[PDB]
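Visitor: Pasting in a structure now, in structure tokens, and then I'll have a few things to ask.
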Amino acid sequence: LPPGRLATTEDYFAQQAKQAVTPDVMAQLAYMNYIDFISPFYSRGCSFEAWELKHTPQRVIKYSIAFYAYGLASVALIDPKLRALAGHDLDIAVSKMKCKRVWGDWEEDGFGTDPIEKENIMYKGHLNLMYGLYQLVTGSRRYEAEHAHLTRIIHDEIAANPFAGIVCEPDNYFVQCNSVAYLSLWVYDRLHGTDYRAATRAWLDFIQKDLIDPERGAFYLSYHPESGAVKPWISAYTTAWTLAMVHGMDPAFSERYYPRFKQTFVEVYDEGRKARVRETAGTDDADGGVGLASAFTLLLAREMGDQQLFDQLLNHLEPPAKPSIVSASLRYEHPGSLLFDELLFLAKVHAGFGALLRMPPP
Amino acid sequence: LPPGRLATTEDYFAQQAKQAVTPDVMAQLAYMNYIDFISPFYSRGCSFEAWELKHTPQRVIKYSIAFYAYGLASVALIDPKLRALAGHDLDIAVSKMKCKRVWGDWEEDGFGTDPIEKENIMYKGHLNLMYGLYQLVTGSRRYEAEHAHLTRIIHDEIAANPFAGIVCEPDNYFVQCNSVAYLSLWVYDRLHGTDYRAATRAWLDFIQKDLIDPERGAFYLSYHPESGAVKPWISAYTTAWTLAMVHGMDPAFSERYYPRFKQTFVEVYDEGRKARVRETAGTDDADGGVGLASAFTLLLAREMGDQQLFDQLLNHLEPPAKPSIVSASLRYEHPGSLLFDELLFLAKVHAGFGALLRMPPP
Amino acid sequence: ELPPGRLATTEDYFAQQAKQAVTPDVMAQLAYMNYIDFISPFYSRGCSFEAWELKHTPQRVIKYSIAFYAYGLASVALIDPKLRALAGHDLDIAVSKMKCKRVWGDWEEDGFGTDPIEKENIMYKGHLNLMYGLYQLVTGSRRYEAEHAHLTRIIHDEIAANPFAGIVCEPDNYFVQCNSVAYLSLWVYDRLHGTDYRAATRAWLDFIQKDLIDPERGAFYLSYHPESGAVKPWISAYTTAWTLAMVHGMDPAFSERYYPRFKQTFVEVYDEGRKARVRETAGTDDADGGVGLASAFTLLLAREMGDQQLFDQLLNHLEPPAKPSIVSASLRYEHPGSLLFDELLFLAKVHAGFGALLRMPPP
Amino acid sequence: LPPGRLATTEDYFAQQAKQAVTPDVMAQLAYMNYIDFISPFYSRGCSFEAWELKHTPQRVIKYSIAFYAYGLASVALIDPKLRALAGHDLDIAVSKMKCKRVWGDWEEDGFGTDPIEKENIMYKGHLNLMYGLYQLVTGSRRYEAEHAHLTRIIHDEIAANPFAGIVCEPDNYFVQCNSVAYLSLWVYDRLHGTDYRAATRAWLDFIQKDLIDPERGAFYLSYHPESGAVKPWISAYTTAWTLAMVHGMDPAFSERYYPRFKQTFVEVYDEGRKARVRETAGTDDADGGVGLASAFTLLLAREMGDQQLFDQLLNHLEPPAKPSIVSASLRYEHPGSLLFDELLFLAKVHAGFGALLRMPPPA
Amino acid sequence: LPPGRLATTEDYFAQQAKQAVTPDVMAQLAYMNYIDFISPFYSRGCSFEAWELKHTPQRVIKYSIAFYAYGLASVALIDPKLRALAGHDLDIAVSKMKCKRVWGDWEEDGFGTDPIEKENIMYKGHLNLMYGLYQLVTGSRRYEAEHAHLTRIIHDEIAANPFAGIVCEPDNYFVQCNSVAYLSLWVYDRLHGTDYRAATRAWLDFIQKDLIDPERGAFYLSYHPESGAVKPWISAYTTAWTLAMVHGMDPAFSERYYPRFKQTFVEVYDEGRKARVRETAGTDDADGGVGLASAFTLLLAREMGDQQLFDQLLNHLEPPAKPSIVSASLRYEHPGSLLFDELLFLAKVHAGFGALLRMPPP
Ligand SMILES: [Cl-]
Ligand SMILES: [Cl-]
Ligand SMILES: [Cl-]
Ligand SMILES: [Cl-]
Ligand SMILES: [Cl-]
Ligand SMILES: [Cl-]
Ligand SMILES: [K+]
Ligand SMILES: [K+]
Ligand SMILES: [K+]
Ligand SMILES: [K+]
């Protein structure tokens, strides 16, 4: 047990086998659920005090809710005794996800008054996946009508575009946001025996043709269909996220690029005990850009079963954040980045997006 | 004596026998009533400067008023010469309780424009108990029509639910919020010879199934009837509050669990002189969560006639709060928690909820 | 002899009316009130309150601040005939500002209604009514005559229709000091018009001497609450000082009776007789608790009762720590000790007695 | 050349004879005109960044613009090569003067939504005078209709009032504000051959009646028609401003009171090297009240051709304000008062209000 | 390589031959493009977080956007592999340029609700050049309709005025703002084969006879048609900007005045290694007024092929601003003026306004 760590990497990877979350993961669930009014998963309502206290920028809240929801789905898998709870939290996640505080930047930016009609795939992709994960966990048909509507919007929009996928802001295409949307199609198919996921092959072909540097195993920052532009910089956090979720749809894809990605962005240090991730090429700096390179790589390492890298990244990320457990509840005194406890939570419990996809009934 | 205590425990428990409140209680009543414009009970108006000066969060104001009200009800029982004053203050309590500042979080959260028509038992439970306590204290029929209306709302909603009781926010069930509502049914019955309280039996049975840990004498945090989830943490403040209220309706219920509760949560320290209460299991930390576990156990100790625990808790709670009496009015320089002077006032004077329920007329 | 931080002697203040001249520091207070464009409190009839913002007056207190200036001004007019025109001008501005929504708006914000004079709210409309009258008394102007008569009718009818003697402030809140202002306003109206609205005063003085006063301690209780019959069980010095002072203008024997009991209950002489402090309530040693105005209003009461020794003692307590200075012939205080500080010190230095204001010569 | 001074007094008084402004006056025109967006005369639009930067209070902006305008009118008279610039700036001045940022205090105070209809001579007096000076300087008829409209309003209001002149705020009469309005009438007559200025004799008679203290040669602060009150304090800045403008209409008037004014208010110090001005009587403090006594006396000294007092006042005002010229543009590090660079500019170029009236016609 | 410099002047002037931008220019494009939400060219929405982080005053945003855009047009000409990206960024520039946050000052100042209808050539001149440069780079007709509408407005307004050109604020005439407008006509003619540029000769004759001091090679500050007033100060930033753009339309004109301009305003110092520019005559102070003399003279030196002055100016401007490259992205610790990174960016890549006019079709 490394100094400033709460549990061993072995303990995290063993949770499914044990059918029990680690104590610190339980304490994170306590943070998420325990205290009236200010815990993030206290209420269905449009109250965002937990995110206010964390100083989460408005635009980041949707992702915060999304990654919490994904971690919750894995908890449901790990411990049957917490599955009812995880499902309750997922219900709340979907409710909050639909509040105007969360999706409102779309309207404020001038893009329209409806966040799902088109193009907000950074938002509606996550929402569609959450609809799905909720139903897999709980078997409830509470959101089935909305799930169907949103899934058709997504499929149709994919089908109509000359490129494979959907944009975020108009004329902005992000490979990582698309992989949420496609993953959500796989989940809808599992629930209903449909074949929306058929679109995935063209998408995987497309992103491999111009959006990736195959040699370095890294995706370019973004693509912009009307100009044809592919932004010249490769992005680690973008690649880590995308490979993690693609791994749940096409494992050979991610297994192909994963060791090249590591070669390109990952800096092991401190005699092998720790690792840092560079955000782009031509630099020595770790976690530039949005600062999420190391955290998303922590999730990718978990998805790929790479326990050594996971242990290395966590040894870098968690200790300076200064974790403590007070009254059986987890706090970080110095969160190192945006989405910090969210991504650390997700990575600690992540069962694989492939496993989430094929979740047992009840 | 101890140091920073204002009166002995024997003195607080003797108030009803002596038909006189202690001087620190009178000094608390002065804080509540004395200074123009800024004392809590200055006018029926929708002005909350007293609460602004205390930095009371908006969501907590409804509870502050309610617990002031319950304490004033006992004051009425203790000293006949103060019963008119207590009744006046209860009249102001009810009026302020109905101000949008107090219940407006229900509408801001997106739950509805009307705070009593469905759910929201956290608010309308207290309001209905207050309607009844005002009438018991004063004999006045000023709110009788509103009282009948809300009592029937609560009665109908109980009858209509598959689970025993009523939710607060949609799909959030709390045992302590329900105990207020049921107790309000008993008060209505006492005033009108009705039998709304018959529903209590089913409620007491229900909360003793999945909502309690019978051996530890501790309730779980909450229940969520849509998903069936019971949140896996036991909660001291929740249990102390619930047992205190239930003791006025089914004393054997509370008498049965009270010693186990103490075993579970209460830490005696300083060679028997003091006591502090853990909020949940699996920690050594006292007063986590909302931080009210000791303050509510103080009220419970009073309700159960446990003078030893009362004394121990007050020695923990009151001295670090640095009480002073300036111009015959009580102030605490460092309130240790939310609802601090409200809960200490209430505990000091509390005659027992059964006694309040059987209050003789004016 | 002039105490160490004082601006003028007590003898000088009590002599002003005799010499027909305000003291220099009273004149400098009037400069503060009138001199500097835009920010002086009596600069214009407009609904600007920058003077009060610069003083950090809380909103609910502005009406009282305006009212107590007005009462001081009425005495300046009685003291110095050359300043009577000025005094009347400031009273004109006081009435105008009194009617601005910034001043009475708390009534609507507390949910009590959109019209501040229609019913109740005697804490506001009592003062307004007295000010209407003092204005016409001082100036002879009939500018506010129509609304003066209208409000006097409101107050008269409200008193007639209430089971208890008087009128509430907030609904179900009855305050003896606020009522004293309203009744006095009826005396002023009668002085102006020869009428007999003041006839209700007898029943009121009988009422408040029942459950509202502790006759032995010469002190009023905090408040009365008619729907429950409650009388708050604390006696209040500022309440009593203010009430006795204004009642002395209508029934001087009432205040003669309770004044020495009041002093025994509340007043603490200290510093070898040189100073005095006023305790706000019973059962405490602490001075000026509660609203913090006990000493300030007793200062007014001492003036009204001609008690120069007590006046001198309180002013020695109140004025020096506040550090008065005169800059460019205008008075400032560096550390005002309480709300309404320069208002009440001004009023007490010029106060001619409410009875004498009633007998003010015509023009 | 004293330290902290930019040019000699001789240099300022010689500008007109030499047909050129001094270099510091040019540097001041640069501050006024040079920098995109933030210079005060950059744009005709309703932008007030320059005044925000100087922390000009909203109520004072109208006087700032106006005093700039009066100085620009003298620049036109001093230097024919700057007359086009001067006129362009005066165009902008009139245009900004009409923005709601500038006159809106009239509506906020609750005095009405139209700032020229009645009263408010503090605002529309300067506006009318500016309309006039703009047209004297440029010959442009851009504002003729508005100018004629306002001039009739002002004329009809004077004709209708019992007192000679027009109030500012309701029931507030100020002589200095009236002096601008009357001067604006002289300018209108000079442009149009009319005789609106005929009302000046009645006005000069009236202000000499109860508004002035003959011995001290000083006006009282203000007059209030309703109560008849005349505020009992004399004001230096009020007198300086008024005597300067009246000197343009009736020089014997200002000549009669000027030496009296100086004995009352002006303190020469530093062995005759400096002077400063007291704001009211019975104080030794200089520049109390609004703090403009010295700055306006500087203008008065110029108007009266009193080079010695001008030099003394400027030695008092300019050095501690730390003038520097950076990139050919004037800045003061520590302006000692409101309207500081406006009033120093105006005093440094002022050709006399009488000379402004007799301006040679436009091409 | 001088101390504090990122690249040699040789390197900047060689970019077009190498068909590659220097690494620091690429790091500037990263600042403009890389980080989600906060980079200035992230999306075409009406969000200006980038400029809020820079504390760009509102009135200055439009020139920021315009000078970025001109910079991007030269990137497109320099590096074919970056032309698609340059096109995408220009699309975003035009989009944000039309946002009310950018032109709104026109309405707030009381000048009207329509920012292009009449006057305001300071805004719509830049907009019109940007329309054309966008279409030159991309070939897209996305804005062609509004380009034609605005070009006609400018054309009709020039034809209707007694003086040659168009005012900014009513009655305010600026030679630099007019120069942008005339250049925009040349760009429109290149795209459509029209002859709008014919009005240029009358403009050049007029500004040369009336608004320039031929001896000093310097334009006066501004002209005011109604009063006939010409502000009596000459302005370096005004002149540097105007000669730079005129050089794209009439190279002989600017060549005539350029050596005189430098004589008047440019101070060489530090043994010929640095230079700084006085904003006006009769002073020794450099960069007074708007503080842009040196930065615009840097652009002008680039336009005129003057590598010596370019190097001297850049040695003055860049080192005290303390450039650094973090995570392959350029940041200045201490920008010495408004529009700082925009104008250094533009000067470093600027291929000449004449070269832009002759841009190959893609
Ligand atoms: Cl946390
Ligand atoms: Cl105690
Ligand atoms: Cl308290
Ligand atoms: Cl004061
Ligand atoms: Cl300045
Ligand atoms: Cl930068
Ligand atoms: K609760
Ligand atoms: K009161
Ligand atoms: K004035
Ligand atoms: K410009």
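Using the numbering of Swiss-Prot, the residues shown for chain B are 29-390, in order.
Heads up, header says this was done by X-ray crystallography, 2.1 Å.
Heads up, the Cβ atoms here are built off N, Cα and C, so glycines get one too.
Pulled these features from Swiss-Prot for this protein:
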type     : residues    : note
MUTAGEN  : B:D64 to A  : Dramatic decrease in beta-myrcene hydration, linalool dehydration and geraniol isomerization
ACT_SITE : B:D64       : active site, proton donor/acceptor
MUTAGEN  : B:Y70 to F  : Retains 22% of wild-type activity for the geraniol-myrcene conversion, but only 0.5% of wild-type activity for the dehydration of linalool to myrcene. Dramatic decrease in beta-myrcene hydration and geraniol isomerization
MUTAGEN  : B:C74 to S  : Loss of activity
MUTAGEN  : B:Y91 to F  : Significant decrease in activity for beta-myrcene hydration, dehydration of linalool and geraniol isomerization
MUTAGEN  : B:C127 to S : Loss of activity
MUTAGEN  : B:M150 to A : Decreases activity for beta-myrcene hydration, dehydration of linalool and geraniol isomerization. Retains 2% of wild-type activity for the geraniol-myrcene conversion
MUTAGEN  : B:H154 to A : Significant decrease in activity for beta-myrcene hydration, dehydration of linalool and geraniol isomerization. Retains 23% of wild-type activity for the geraniol-myrcene conversion, but only 6% of wild-type activity for the dehydration of linalool to myrcene
MUTAGEN  : B:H154 to Y : Loss of activity
BINDING  : B:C196      : (2E)-geraniol binding site
Visitor: Are any of B:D64, B:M150, B:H154 (the mutagenesis positions) within 10 Å of B:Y70 (mutagenesis position) when you go C-alpha to C-alpha, and if so which?
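Guide: Near B:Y70 (mutagenesis position) by Cα: B:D64.
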Visitor: For the recorded positions listed here (B:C74, B:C127, B:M150, B:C196), tell me which residue's CB has the most neighbouring CB atoms inside 10 Å.
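Guide: Of the recorded positions B:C74, B:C127, B:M150, B:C196, the most buried by Cβ count within 10 Å is B:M150.
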Visitor: Quick check: of the mutagenesis positions listed here (B:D64, B:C74, B:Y91, B:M150), which one has the Cα closest to that of B:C127 (mutagenesis position)?
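Guide: Of all the candidates listed, B:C74 is nearest in space.
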Visitor: Tell me the Cβ contacts of B:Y91 (mutagenesis position) under 8 Å, same chain only and six or more apart in sequence, or just say none.
Guide: B:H154, B:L367, B:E370
Visitor: Nearest to B:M150 (mutagenesis position) in three-dimensional space, by Cα, is which of the recorded positions B:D64, B:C74, B:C196?
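Guide: Smallest Cα separation from B:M150 (mutagenesis position) among B:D64, B:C74, B:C196: B:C196.
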Visitor: Could you tell me which of the recorded positions B:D64, B:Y70, B:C127, B:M150, B:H154, B:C196 have their C-beta within a distance under 6 angstroms of some atom of ligand 8?
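Guide: The ones that qualify, in sequence order, are B:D64.
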Visitor: Below 8 Å Cβ to Cβ and six or more residues apart, same chain only. Which residues does that give for B:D64 (mutagenesis position)?
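Guide: Counting only residues 6 or more apart in sequence, the Cβ neighbours of B:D64 (mutagenesis position) under 8 Å are B:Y70.
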Visitor: Run a quick check on B:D64, B:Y91, B:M150, B:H154, B:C196: which of these recorded positions have any Cβ-Cβ distance to chain C under 8 Å?
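Guide: It is B:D64, listed by sequence.
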Visitor: In Å, rounded, how far does the Cα of B:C196 ((2E)-geraniol binding site) sit from the Cα of B:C74 (mutagenesis position)?
Guide: 24
Visitor: Using CB under 6 Å from any atom of ligand 3, narrow the mutagenesis positions B:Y70, B:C74, B:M150, B:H154 to the ones that qualify.
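Guide: None, as no Cβ falls under 6 Å.
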Visitor: Check the DSSP secondary structure of B:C196 ((2E)-geraniol binding site), expressed as helix, strand or coil.
Guide: coil
Visitor: Which mutagenesis positions from the set B:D64, B:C127, B:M150 come near ligand 7, judged by a Cβ under 6 Å from any of its atoms?
Guide: B:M150
Visitor: With every protein chain in view, how many other Cβ atoms are within 10 Å of the Cβ of B:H154 (mutagenesis position)?
Guide: 23
Visitor: If you draw a 10 Å sphere on the Cβ of B:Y70 (mutagenesis position), how many other Cβ atoms land inside?
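Guide: Its Cβ has 21 other Cβ atoms within 10 Å.
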